Every structure is written in structure tokens, then in C-alpha cells.
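Engineer: Sharing a structure below in C-alpha cells format, with a few things to ask.
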Amino acid sequence: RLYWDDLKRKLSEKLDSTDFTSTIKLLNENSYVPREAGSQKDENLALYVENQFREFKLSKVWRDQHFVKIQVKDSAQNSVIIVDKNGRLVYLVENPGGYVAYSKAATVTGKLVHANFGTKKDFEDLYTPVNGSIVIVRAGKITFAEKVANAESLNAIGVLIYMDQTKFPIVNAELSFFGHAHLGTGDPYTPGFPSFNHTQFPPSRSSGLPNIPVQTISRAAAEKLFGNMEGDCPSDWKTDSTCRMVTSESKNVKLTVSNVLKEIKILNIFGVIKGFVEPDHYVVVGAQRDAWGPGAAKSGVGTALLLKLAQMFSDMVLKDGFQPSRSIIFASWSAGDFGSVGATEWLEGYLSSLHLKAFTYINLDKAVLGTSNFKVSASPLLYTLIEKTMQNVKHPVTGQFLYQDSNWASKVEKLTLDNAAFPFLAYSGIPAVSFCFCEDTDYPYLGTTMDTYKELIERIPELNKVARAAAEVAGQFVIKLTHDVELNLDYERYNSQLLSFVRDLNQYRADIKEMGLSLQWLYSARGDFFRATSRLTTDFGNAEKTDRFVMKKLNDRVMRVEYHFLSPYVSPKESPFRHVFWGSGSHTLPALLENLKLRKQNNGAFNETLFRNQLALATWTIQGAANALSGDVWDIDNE
Amino acid sequence: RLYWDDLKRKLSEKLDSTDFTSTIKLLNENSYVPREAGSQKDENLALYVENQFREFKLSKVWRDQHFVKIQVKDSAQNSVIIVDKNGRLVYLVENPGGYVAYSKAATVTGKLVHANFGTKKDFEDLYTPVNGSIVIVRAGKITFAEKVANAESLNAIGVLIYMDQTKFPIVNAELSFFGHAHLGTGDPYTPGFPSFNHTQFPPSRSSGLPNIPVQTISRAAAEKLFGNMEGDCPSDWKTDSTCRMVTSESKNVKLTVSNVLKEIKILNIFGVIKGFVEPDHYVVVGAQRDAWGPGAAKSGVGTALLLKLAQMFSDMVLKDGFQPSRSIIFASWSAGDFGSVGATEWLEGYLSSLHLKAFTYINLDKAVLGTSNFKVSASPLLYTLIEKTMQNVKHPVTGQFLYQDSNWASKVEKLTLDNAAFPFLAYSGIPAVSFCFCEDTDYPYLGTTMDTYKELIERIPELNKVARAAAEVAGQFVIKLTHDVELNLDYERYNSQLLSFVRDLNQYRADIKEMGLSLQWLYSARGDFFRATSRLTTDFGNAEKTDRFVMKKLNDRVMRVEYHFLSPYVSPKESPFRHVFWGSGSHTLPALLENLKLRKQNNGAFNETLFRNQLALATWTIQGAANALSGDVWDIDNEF
Amino acid sequence: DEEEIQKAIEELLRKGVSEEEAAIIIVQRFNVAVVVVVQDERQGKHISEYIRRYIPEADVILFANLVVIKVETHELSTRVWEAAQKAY
Amino acid sequence: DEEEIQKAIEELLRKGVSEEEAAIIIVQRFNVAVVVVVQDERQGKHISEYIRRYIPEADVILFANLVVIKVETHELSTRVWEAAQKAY
Ligand SMILES: *[C@@H]1O[C@H](CO)[C@@H](O[C@@H]2O[C@H](CO)[C@@H](O[C@@H]3O[C@H](CO[C@H]4O[C@H](CO)[C@@H](O)[C@H](O)[C@@H]4O)[C@@H](O)[C@H](O[C@H]4O[C@H](CO)[C@@H](O)[C@H](O)[C@@H]4O)[C@@H]3O)[C@H](O)[C@H]2NC(C)=O)[C@H](O)[C@H]1NC(C)=O
Ligand SMILES: *[C@@H]1O[C@H](CO)[C@@H](O[C@@H]2O[C@H](CO)[C@@H](O[C@@H]3O[C@H](CO)[C@@H](O)[C@H](O)[C@@H]3O)[C@H](O)[C@H]2NC(C)=O)[C@H](O)[C@H]1NC(C)=O
Ligand SMILES: *[C@@H]1O[C@H](CO)[C@@H](O[C@@H]2O[C@H](CO)[C@@H](O)[C@H](O)[C@H]2NC(C)=O)[C@H](O)[C@H]1NC(C)=O
Ligand SMILES: *[C@@H]1O[C@H](CO)[C@@H](O[C@@H]2O[C@H](CO)[C@@H](O)[C@H](O)[C@H]2NC(C)=O)[C@H](O)[C@H]1NC(C)=O
Ligand SMILES: *[C@@H]1O[C@H](CO)[C@@H](O[C@@H]2O[C@H](CO)[C@@H](O)[C@H](O)[C@H]2NC(C)=O)[C@H](O)[C@H]1NC(C)=O
Ligand SMILES: *[C@@H]1O[C@H](CO)[C@@H](O[C@@H]2O[C@H](CO)[C@@H](O)[C@H](O)[C@H]2NC(C)=O)[C@H](O)[C@H]1NC(C)=O
Ligand SMILES: [Ca+2]
Ligand SMILES: [Ca+2]
């Protein structure tokens, strides 16, 4: 029999004998490039991954076939033009090679106002209003969809996105790039339900689709526009010197976007290594396969890591006697640049089949972007698992352990809309984890035509060792979640997550006292959840691990923790991100805090009735999670 | 060790040694007779039930306190008046004693049009339009809430409900009665969430609340109104000869309702006998305790059956060595005639704790209303069980087995809004069952002050043996749901259900092809569900019943069948009855069929966009249930 | 208790309440059987004597063009209503 | 081609399209650098000769009070744009 100390050294020894640069630059050949969603080369790479899964002698390989509507450029060229002197002077700024998917096809003419990164606080700290004008924004900080939503909320008629040289130091300055403006995930025309032929594709439009045109432009076109506008950009923004603010008096900008929808067939490839004790429970390891350009950083590294992890685990189970108690699923997704279309539609299709079976998701997308920092975003249940993993995995260049900051958990940022783990965590209620070796600045070539293998190996010479470290982190994650009778999910991690929330809410106690309300029941629910976690820990400690009955009874209560945080009072179709902690909508705790923060201004932006309903529903969501983790229904106490 | 054949006749021997009429007429003593929801005598009866549960030495006895808003009469009397000659002739018709809770407090004046029972077909087959007029209807067929909703949908300004002598043969022509008109369950001011102090009771109103006044009147007042009306009521209604249709041209009716809201504290009493093998899984046996009047037929019989079943099962566990594998929960609810307030609020409060633990609910309300027929409304998963209980339980009077019709399953009516098992089945996805020894006519004294023990023992002389037979049915249900390693839940039954649905849908093939759609994927979904049921049956057959882990895993696969039929695309707060088969809303299969009907009519009623989304979500709901029942996600082998 | 009904009718008529809604308020407050609004007091006396002749068990009182008839049974209530309809 | 642009402008101007939106359509369809709508042919000659004097690398064509200037680099495009702004 093998224990953790042997599995770890076996995984490390197999990692030392594996080359990742070869597989990456093979995925960067002239077969497979470029691989847009639904393209022929994406299908070729899907078939290659499927046949490689077959070669690894996995327990079972299969495929899912979806038909989704994406958006592409039309025969008519998108245009950015400058008009002057009441339309008697026209100036072609750019015919961009890139575009923003799911943008509304229209033409709009008006003034161009700069809004920095397009965040809500950026629009708040602006003197020039953007109502009925086009907005120029630089990329970064938030997703394209968030920028377009924040602009459209203030009656902006158009959005232009560029890359400044200060945050994106690119020599070319005429490079085009690609993104999507859908404020959500999955096929925006099958919102909440899968994209299969069974649905017969009824008329359904996601509310996350924008109703204003958004277009990407190069830095050359951005500076060309800057040459026709006035006002110095604030030094707080840290942008180029050529930056300007608002167009001239008589100068207007005309933006013409003519993108068209296209129905395509995407393929999700899957392999599974069945468990030896509890095969019905499993971890899912996914990676995006498609990419607008070459996509070496985002999709190539992830797909190579997926292939090599599958190969190594199959070799361990077939030749080295590794016997996981629970199953392992390796998934190659498609259409990952229009949101998380493949993964989200797969979740929406088989949601009832993986309800309380799939218990962890590990995303491998964009895992190698630098060598300075090791960043991670995950559900609290995995925090400890991450911590114990950072204490015994060495840095690729410095040679030291990844665990250096003892307060890393207090600095973890939550998953964002562009990450494929976000629909796994906020929609399906499955704990998900994404990690990356990156830098303090964004990878400049993401979404561009220069996201190639040569530009990636030149920026990262030790790419093999960094990819090996990322694969080692992922492999230790997989082993810790499958090899032992105890699942390494730390429920107590949520206690602090609750303890902060109420405390934040307590900072507005006076408001709570002015509306005749009280926070005592939220404190009661938090304490009940804390005591339930403590009782569960003590029962785990007092139970014999060889008794399968009691162990499964406890693990079922462990695997229900993340599900009980999904809001049971909202529609999963019109509000799929149901998680009260990491979701999106008025049902989340951050939304409750946002609403309550508006009362003291006394302007009519605070909705008290909405706030009371939010308080009630969130309080009882926390209390129901606590009562479900407590145990049987007849062991709950009342006043 | 004990087997089923021993437990059967031991339960029977305890049934023969149990007296039910004693406890019934004890619950009908002046210490408890008028137990309105939240009253003092309701609280005393709850205390008596709790002390009796403690005396039986159950595994645990506890209680839940809810604070809910009901509606009660005001100091000002509700009035029905007739005015004529431009208000120069005033005629007092009635100051009724009963009322309809959750009615809108208002005063309306206008014409009075008879609409039979107030069903949608009654309003459709009507010559006189009811828009802007008051509607008088007869009690029966549907609930009060359905009548008021169907009236308000056609712009009716008021509703009057009475009891005709043909349908309700009562001598007292001035007897009052009580009802409620909330199109839903639970506290209508905490819709979708429990009625606890933790919620702090935010301003939220259920959409099922009516916006027109509705008042109950006696037969004398109804005939007095008919004396001022014209037109003979159609012979298809089978009503009294004094029935009339429409008031005179110059005569109008004034209805004044002034009911007021009242916040009350309701108590739900619970006892639990813990299991010996799988104590975390359990069935729930409930019974309404409160009533507007004496409530001997509705709540008294149910509470007596609950007490006696608890006592007998506790005796079998403590004295006869009966070891249930799974737990048993006996529940006495409150506020059971204002909807299903107690049980619905309990479900909304502890839904996360009963997700995949509570696997069957057995309702005891109104189980003894007659001796002629034995009626049953339940989820198909219990059908087989019910059948297996009708083949070895004898009739209290005829002495023959209850299983006489071999095609009873094709004649089963679905649970209705007034039944307490409806929120258990349609909202929480728990298989539920309701049964009753009744007659072909409704019990006339339900909801009246004449629902006493004397009238019940006069109408049913052998009340003791009929109550014993009902308790035997419930006890056999519990025993076959608790004693063995198999739950005796027949999933294959749902196959038949699906086979019905698609069949009806085939009747509209010409329309489906006319919209450019196809039914092949729904055919494939039905076939895949059949295949999944067959695979689960073979897995049960090939697994050895002594392996508790594999058996519990298969039973976990079984306990997810009813849950996977809850629509995952609607809001459980604003559409709680999510069950696509037995729920309510545009997400159900009957709603899909009713909407598709209008395709042939070619008028504006058919919403093609809605139908396309309905067909898509319903098709994948069935396909998702089949894929989940098949097994693991990687073992789904079907042509996609 | 005829004179309290009379006081109520008088005080309601002085507040600006018309005769018809005053009759409605009277039948709502005192639970009387029938109220008749007449044009003059000769017709009032005529209708009151008619009701007294054909329903002698009824209590009939006349005040300010309002005829209030009170009975305690439903047969006599319907008889009073029909007599008021016929003699109106 | 000069003749192609001339025929397109002719067909568009005869159709009822105004000069400004016609210039917008021209720059959308032919990928030209700058287009200037002038009041008369005097301004046309002036601006055309000015742009050809200060930017000899530009391809300038005049037709129906519309001066279309086509260049193939961004610096020369900015030069042509500034010259057209100054000469207008
Ligand atoms: C959870 O939520 C429920 C529903 O909102 C709350 O229940 C209400 O709680 C309030 C506050 O305790 C109750 O109001 C108080 O009720 C007392 C009950 O006394 C009864 O008996 C006396 C005779 O002995 C009667 O006169 C009285 O009408 C009652 O029938 C009253 O005694 C209280 O009056 C005193 O306090 C008030 C101010 O609170 C003063 O104005 C009075 O002069 C007097 O000093 C008061 O009326 C209310 O009745 C409860 N409703 C129900 C339906 O139970 C729960 O309190 C809440 N729980 C928690 C923990 O917050
Ligand atoms: C499931 O739905 C998808 C999408 O609706 C179907 O794919 C589509 O199938 C049709 C008919 O087979 C294709 O149309 C045909 O295209 C060819 C050109 O390749 C043309 O010559 C024909 O006249 C016809 O128009 C359509 O291209 C295709 N779309 C995609 C994106 O592949 C699929 O067939 C459906 N599957 C089943 C089993 O119904
Ligand atoms: C953006 O909003 C402002 C609102 O002030 C508009 O400015 C004008 O403001 C005056 C008030 O001093 C109003 O009387 C005018 O009606 C406003 N103009 C219009 C067109 O509504 C400003 O015009 C708005 N900009 C756009 C593009 O709509
Ligand atoms: C405050 O929030 C409530 C609830 O979100 C809003 O009430 C809804 O308003 C819309 C449009 O007015 C209606 O269609 C809904 O039916 C309302 N919901 C109800 C009644 O439950 C309310 O409009 C918000 N107020 C403001 C000023 O934004
Ligand atoms: C019920 O609805 C009908 C139809 O709308 C009403 O009858 C019409 O009333 C309008 C006045 O609003 C007249 O102009 C039409 O001539 C009427 N049509 C017919 C066929 O008579 C009717 O008044 C409504 N009833 C009530 C009580 O409001
Ligand atoms: C037909 O059904 C559709 C879908 O249920 C209805 O569309 C809704 O319309 C309201 C009113 O504008 C919107 O608030 C909803 O968001 C729409 N939902 C969808 C899914 O589109 C439509 O109104 C119905 N039409 C009729 C005549 O009943
Ligand atoms: Ca979607
Ligand atoms: Ca409720």
C-alpha cells in the first residue's frame, strides 16, 4: 500500500522525467494554429487530445458536442472615423483587425470621453459626463463586459478599448487584439440551459448581452485619436504622455461595428480515471483549448498541462500501484474565449448528474505567465489544501517553498468572470481553484496575434521548470483529494469568511438601528455555523477511518457545504451565479453591503424594502447552511 | 430478527386493542373544541400532544414556533345588501358569521352573476359577462382561491360563496362556514422563506393573494338573493330549483368585507422514533390540529390517528423488538385551514436539512369522511406500495380487500392546493400520499360549526373500525417504508406518466411540424428514462442485499428521482411548486399542453415564444432526470 | 329603540349625507330589515300603513322621508321586502 | 482607381445622398485617408494643390465638391489630416 509520502515522491520523480516545452511547441505548430472556436484546427486539436487520452489507457474517454452561437467579423469592415466641421471633414482612424464578440452591430457618432479603465469608480471620479457619448477605455483591471456594462449603465453609446504602452509595453503599437463583451458565461443565446439539439434552440437572449457597440483599437489608432482631443489625463492613471481626455469642440468620432452571429459546433473532450472505492465522486481538471490567435499562453500551456497530468496519473495507476479512492476527470473545453461556453454549457447540461458527485474543479488556464509571484484564487474550502501545498513545492527559480507569506489567505482575490472556475464555483456550487506563476503586470500578448511559443519562451527561458512546478501543484491537489479516506476540504475556512462579513455589516449598526432592525440573528447564524464546523471536526477526530459507513456519512455533510451557499430563492436560469459569497446579483452578501452603504447619503439610491428582503434571505441562507451542517433536523434549538 | 409477515399482524393486533373514538371525542371536548389558529385551546391541544409524545417515550420530542399573519373578522360586521330604485330601496340580505380569510377588505356594488362552481370552464360557458360585476358561486369542485382567481381574471369585483341543498344536504339553511382564498400555501406574507424572527419579517406579499372581496353566505341568504334575480340555472349544474342566474336590471348587490390581519404564534409539535440502521433518512407523518369550528372530521380524526400511530409504533419498538432501519417523524401542524401554513413554513425553514433525507410524507387529514369509497392521491413512486397495501387490508364494512379495481392508478386524481401533501410533493420534491374513506359527495359540515363529534358518529356509526382501517393503511405504509433495505419506491411508475404525456403531445403533431419543430428528442428522452429505470432495476437485482453500502448507494439513486423532477429553471421563491408533473406554473407539462392547445384556435392566446421555451426546458428536464438516473456522467450512452 | 334611530338619521342628514347612503348606513348600523326613501311624507305614511297592514309583525318607523322596517324572521323579511317593492 | 471612385460618387450623389454622408460612405468603402467637402471648385483646387504641395506622396482626386486623399502610412495620414484642417 502507498501513503502520501510515497505518492508525492512518485509524482515528483515522474515530473522530473517529463518535458513540457516539446508538447507546448507541438501545440504551437502550423497544424493547430490558429484555433478559433469551432474552426477546423480546433477540431483537429480536439481529436488529437482525444486520441492521446486513448493512448494513456484511461478508464474511459468520451466527447460532448454542442452547437453555440458566437460572433465574428463581417465582410463589411468595422471602422473608427473622425468627422469635423459638421461632417465636411472626415478622417479614417482605423479599420481594426480585431473585434469584440457579442458587440451590438451598429454605428454611433458623438464625442469621445476617456474613462481610464472603465470601472465604476473611474466613472464616478469623472467631471465630463458620458451620457450620449462614446467612451475610450484602456484594457486591464476588469473584463471587457464589465467595462461595457459600466459604460451602458451611464447612457454611453459606444466603447473603444486599446492598450497603453505604460501598462502594455508593446513595441509594435499597431497590434490588434480580441475579447468578448458578454456579461456572463456560456452561450448567451441558451442562458441557463444547455446548447443541445434537444432544446431545439428557442428564442432566448441573455441579459448580459450589451446593447451598445464596443470595438478594439491599436495603440497607434488610440494616439491618433488622442491627437484630436484635449485635456491632460490625470497622473493617477499612470498612462502614456500622449494620453488626452475629451475631443475638441467640432470633432466627433463615428464607430461602425458590423459583426454577425455564427452557429458553430464545439467539442468538449473528456477522459476519466475511475476510483477504486468511491468512483461516483470525482475531481474535474479542465483547460481551455481554443484561442483567437495562436494562444500559447492561455490555451497551449493549459492543454499541455492537462495532457501531461492525465498521462502521469494513468501511468501511476497502471504501473506504480496508485489507487485513488475517487475518480479523476480531465476535460478539454472549447469556446473558452467567448466566456466559458464549453464548460458552462457542460455544467448546464449535466447539472443533475454532478449535483453532489463532482466535488472539486482545478482550472489550468493561464497557469504560466511569469516567474515573480504565485497567485491563486479559489473557494475557502481549498485554502488549507493550497497552503499545505505551498509548504512543500519549491519555486522554479528561487528554489524556496511557495509558502512565504503567513497571511496569504487574507489577500486572496475572488474568481472573476473571465475565469473558467467561476461558473464551476458560483453556478454549480463546486469548489474550484485557479493558480498561476505570473508577474505584477498583465501578459501583454494575451488575445493578440503575438501569443506565440517564441515570444513565450523568450520572456520565460525556464518555461519547462515553471510548467513542472505548476503541474506539481495541480498533481498534489489531485492526489490530496483522491488518495485518502478523508477529503482535504476545510469547512472551518468559511468561519472567518462569515466573521468578516457580519463585522463589515456591524460597521453600519446605527443604520440597522434606525430602521428598527437587528443583526443579532446574523450573529446567531454565524455562531451556529462555527459550532457546526467544530462539531464536525470533533466527530471526524473521534470516528475510526476504517468504518466506511460513518466516514461516508461525514463526507456527505462535507460535500454539501458549498451547495448550501447557493441562494435557494433566485431563479438559476435568470441568475445563474447563485453563490451568496462569489456569485453575482442582488442575492449576494456584497450586494447587501453595497445597498446598505447607500443609506447614509440620504439620496434616493437606497432601496430599503430590497435591503430588508436581502437581509432576511441572506440571514436564512446562512442559518440553513448552519442547520444542515449541524446534523439531523431534530437536533436544532430554538428560543 | 423479524420479517414483514410478523410486523403486519403484530401491528394488526395492536390496532384491534386500540380505541380511536375515545381519543376523538376527547379532542372534541370543551377544553379544545374551538381551536382557531393561534387560540388558547389550540395551544393547549398542542401541549397535550407534546406531553402524549413524551409519555410514549419517543426518541425525541420537540416543537417549532412560527409567527404568521392570518385574517380575522372585524368589530364591524361584513354585510350583503340589495339596493334598488337608485338606492331608494335598501334590503339587508345577510350579516354572515363565517368569512374567507385573506379576502380584500373593501365595499363593492354591482350586478350579481351566477357562475356555478367558478371553474374556468364555467366562466367560459357563460352568456352573461362577469366584468365589473359580483359573482356568486357554489362551494365544491375547486378551492375558494381558485374560484376567486378565476373570477378576478375576468375583471370581477366580488365573490360570494354558498352551499346549495342539492350538493350539501343540510337542514339548517342558515349555517355559516369558513374558507380562505390564498392561491398558495404557507404564510402569504413570507412567500418562499420561513416565518421566523431571523428574517425580521420584511415587506413581501405573495402573488396568490386576491385583490377582490370574497364572503361566504348561507343557503337562506343565497335563496333571498335568487328571489331578486332572473333566469333559470342550467340543468347541467344539478342545483336547487330556486337557483337564479342574473339580478334584475335596476337591482344591485352591495358586498362589504372588513376583515383585518392578525399576527399569531403557531406551534408545530414533533416526535421522532430514530432508526437503527439509517437514522438520518426518515418519513414524515403529519396531521392538521387547528380548525375554525369544532373540526372533528378534518383535524380531530387526523390528530387522533397521529397520536395512536405514534403510540403503537413506540410500543412496537420498545416492547416487540421492531427495529426500523430509517427514522419516523410524527408532526402535528397548526394553521392548517389558512392554507398549509405550518407544514409549508416548516418545509421552507428546514429545506436544506430535508434535501435528500426525508423521502416520504404521509398525510392523515380528513382520512375518515365516509365508508363507500377508498380514495388516494399520491406521487407515482408510492403507487405500487399503495397497491401492495390495498391487497391485504380489508374494508371496515364489506370485509373485502380494498384492492378491487385493477386499473385504479389510471383514475388517481393529483394532489390539490388544499391538501397538506401538495407542498411536500410539488415544492420540496418529497413523495407524498393522502388517502381517505369517503363518499361520492363532499362532507357537508367541513368548515362549519356543525363539524362536531356527534354529527360524525351519527353519520359514521362504525367510526372506530374505519379509523382502525385508516391507521392500518398508514402503519403498513410506514412499516414497508422503514423496515427493509429497499425503500419500496417504484420509480418505473413514472414511465407510464411519461407515456401519457407524449401521447397527448402526439395529438398536436400537425402543429409541431407547422412550427418547424420535432418531437424526436422527447421520444428519445422517454426511451432513455425507461432504459435508466431498467438499468436501476438490474443493478438492484445483481447487488446483494446484505452489502449495506451498495444498497444505500442504490437507494440514494432512488431518493433523487422525485427531486430531479423539480424544475431547475424557475425561482423557488416566486414559483415554489416546481414539480413539472404536480406543480403549478408555466414550467409544468400540463401548462405546456394547455398552451399548445391554442395553436389550432389561431387567436392571440397562443404564445409561440413561450411554448418554444416550455418545450425546450421540459424536454431537457426529462432528459436530465434520465441521465442522472442512468448512473455516472461518463456512463451515459445515447445518440446525442 | 325607535328614537335613537331617529336621532341617527337626523344627525346624518344634517352632516350632508344624502338620503340613500344614509339609509345604507342605517341598515348597516342598526341591522334593520328594509329602508325606503320616499318623496314626501304623505307617500311615507301611505307605504308605512301598507306595510303595517300586510305585515303587522313588523316595526315600522317614519322620519325625514325615511321608512325603516325591522323584523326578526326571514319569511316576514321577504314579505316586507316584496310589499315595499310593490307599494313603492 | 480614380474612375471607380468617381463613378461611385456619381451614383451616390444622383441617388439623393448628401455630400457629407457620401464622403463617409466613400471612406468606409475605399479605405481612403481623408475626404473634404468643399463649397465650390475653387476650394477644391486650393485644398488639392495645397495637400499635393505639402504632401507629394499623397494621391488626391477632386470630384463634385469632394476632395479624396489616399495615402498608405500613418505619419503621412496625420500630415494630410493636419494640412486639410489648416487649408479648410
Ligand atoms: C419574534 O417576532 C414576534 C412577532 O413580531 C414577536 O412577538 C411579539 O412581540 C412583542 C414584543 O414582545 C409583543 O408585544 C408585547 O406583547 C405583550 C404580551 O402581553 C399579553 O398579555 C397582556 C396581559 O398580560 C395583554 O395586555 C397583551 O395585549 C398581550 O395579550 C404585551 O404585554 C406587551 O405590552 C407591553 O409592552 C408594550 C411595548 O412592547 C407597551 O406598549 C405596553 O404598554 C406594555 O408595557 C407588548 O404588547 C407582541 O404581542 C408579540 N406578538 C405575538 C403574536 O406574539 C416576538 O417578540 C419576536 N421575538 C423576539 C425574540 O424578538
Ligand atoms: C443539431 O443542430 C445543428 C445546428 O442547427 C445541426 O447542424 C446543421 O445541420 C444542417 C443540416 O444538416 C446544416 O445545414 C446544411 O449545410 C450544408 C452546408 O454544409 C448545406 O449545403 C445544406 O443545404 C444545409 O443548409 C448546417 O450547416 C449545420 N450547422 C452546423 C453549425 O453544423 C445538426 O445537423 C443538428 N443535428 C441533428 C441530429 O439534428
Ligand atoms: C447629458 O445630460 C445633460 C443634462 O443636463 C444634457 O444637458 C442639457 O442640460 C440642460 C439643463 O441645463 C437641459 O435643459 C437640456 O435638455 C439638456 N440637453 C439635452 C439634449 O437633454 C446633455 O445634453 C446630455 N447629453 C446627451 C448626449 O444626451
Ligand atoms: C425597490 O425594490 C423593489 C423590489 O426589488 C422594487 O419593486 C419592484 O418594482 C418593479 C418595477 O417598479 C415591479 O415590476 C416589481 O413587481 C416590484 N417588486 C415587487 C412589488 O415585489 C422597487 O421598484 C424598487 N424601488 C426603486 C425606487 O428602485
Ligand atoms: C364589461 O365589458 C364590456 C365590454 O368592454 C362593457 O360594455 C361596453 O362598455 C362601453 C363603455 O365603457 C360601451 O361603449 C360599449 O358599447 C359596451 N359594449 C357592449 C357590447 O355593450 C361593459 O360595460 C362592461 N361591464 C361593466 C360592468 O363594466
Ligand atoms: C409571450 O411570452 C414571452 C415569454 O414568457 C413574454 O416575454 C416577456 O415579456 C415581458 C414584458 O415585456 C418581459 O418583461 C419578459 O422579460 C419577457 N420574457 C421573455 C422570456 O421574453 C411575452 O410578453 C408574452 N406575450 C404575451 C402577449 O403574452
Ligand atoms: Ca448560457
Ligand atoms: Ca409562506
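All residue numbers given for chain B refer to Swiss-Prot; the residues shown span 121-760 in order.
If you're wondering, the header gives X-ray crystallography, 2.8 Å.
The backbone N, Cα and C atoms fix where each Cβ goes, and this holds for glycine too.
As listed in Swiss-Prot for this protein:
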DOMAIN    B:223-313  domain 'PA'
MUTAGEN   B:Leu619 to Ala  20-fold reduced affinity for transferrin receptor. No binding to HFE
MUTAGEN   B:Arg623 to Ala  No significant effect on binding to transferrin nor HFE
MUTAGEN   B:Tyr643 to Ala  20-fold reduced affinity for transferrin. No binding to HFE
MUTAGEN   B:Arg646 to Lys  5% binding to transferrin
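In terms of burial and nearby residues, how do these features look in this structure?
Structural biologist: Listed in sequence order, B:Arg646 are the same-chain residues at least 6 apart in sequence whose CB falls under 8 Å from the CB of B:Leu619 (mutagenesis position). Following the DSSP three-state reduction, the secondary structure of B:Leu619 (mutagenesis position) is helix.
Close to B:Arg623 (mutagenesis position) in the fold, though at least 6 residues off in sequence, lies no residue with a CB less than 8 Å from its CB.
When secondary structure is read from DSSP and collapsed to three states, B:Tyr643 (mutagenesis position) falls in the helix class.
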Engineer: What counts of helix, strand and coil residues does DSSP assign across the domain 'PA' (B:223-313)?
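Structural biologist: Helix/strand/coil tally for the domain 'PA' (B:223-313): 15 helix, 23 strand, 53 coil.
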Engineer: Using all protein chains in view, find how many other C-beta atoms are within 10 Å of the C-beta of B:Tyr643 (mutagenesis position).
Structural biologist: 13
